[PDB]
Amino acid sequence: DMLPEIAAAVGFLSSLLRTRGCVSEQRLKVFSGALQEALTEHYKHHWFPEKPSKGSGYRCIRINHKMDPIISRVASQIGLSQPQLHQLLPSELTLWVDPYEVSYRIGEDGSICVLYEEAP
């Protein structure tokens, strides 16, 4: 039903902001909630538990020269600018949020790390 995978993904980003930033828990709670909501809306029509790769490119969260637009706008709601995000988050991040598995990679050549796995 998407909640756990989205929650794990948002929990990861929130943890990066807590550790690297000086961001209050009030703000981190707003950020976590709003991002969970935003991604739930974004992923609604692009979530196929029986085919986890289907929609994987659409759902993937990327940070390059550009910040991911959903992260940017939710971050703005808690008073973080994109320049700040560029500094607080890893610079070459890919975060895949798929049915039964959330994983990520930092840098084009970095390891693939599994954040969340669960059995269908």
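Numbering of chain A is taken from Swiss-Prot, so the residues present carry the numbers 8-127, in order.
The header says X-ray crystallography, 1.7 Å.
The backbone N, Cα and C atoms fix where each Cβ goes, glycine too.
Here Swiss-Prot describes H53 to A as a published mutagenesis experiment; the accompanying note says: Impairs interaction with CNOT7 and CNOT8. Quoted from Swiss-Prot, the note on mutagenesis experiment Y65 to A is: Abolishes interaction with CNOT7 and CNOT8. Under mutagenesis, Swiss-Prot gives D75 to A with this note: Abolishes interaction with CNOT7 and CNOT8. Looking at Swiss-Prot, the entry for mutagenesis of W103 to A says: Abolishes interaction with CNOT7 and CNOT8; impairs anti-proliferative activity. Looking at Swiss-Prot, you'll find the mutagenesis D105 to A noted as follows: Impairs interaction with CNOT7 and CNOT8. Here the residue is the original one, while Swiss-Prot reports the published mutagenesis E115 to A with the comment Impairs interaction with CNOT7. Inhibits CNOT7 mRNA deadenylase activity.
What Swiss-Prot annotates, mapped onto the structure for a quick look.
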residue	record	Cβ neighbours (10 Å)
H53	mutagenesis position	12
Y65	mutagenesis position	11
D75	mutagenesis position	20
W103	mutagenesis position	22
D105	mutagenesis position	22
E115	mutagenesis position	8
*Whole-number Å distance between the CA of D105 (mutagenesis position) and the CA of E115 (mutagenesis position)?*
20
*asked:* Tell me the Cα distance separating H53 (mutagenesis position) from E115 (mutagenesis position), rounded to the nearest angstrom.
replied: 25
_mutagenesis positions near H53 (mutagenesis position), in sequence order, restricted to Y65, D75, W103 and a 10 Å Cα cut-off_ = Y65
*Report, in whole Å, the straight Cα-to-Cα distance of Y65 (mutagenesis position) from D75 (mutagenesis position).*
12
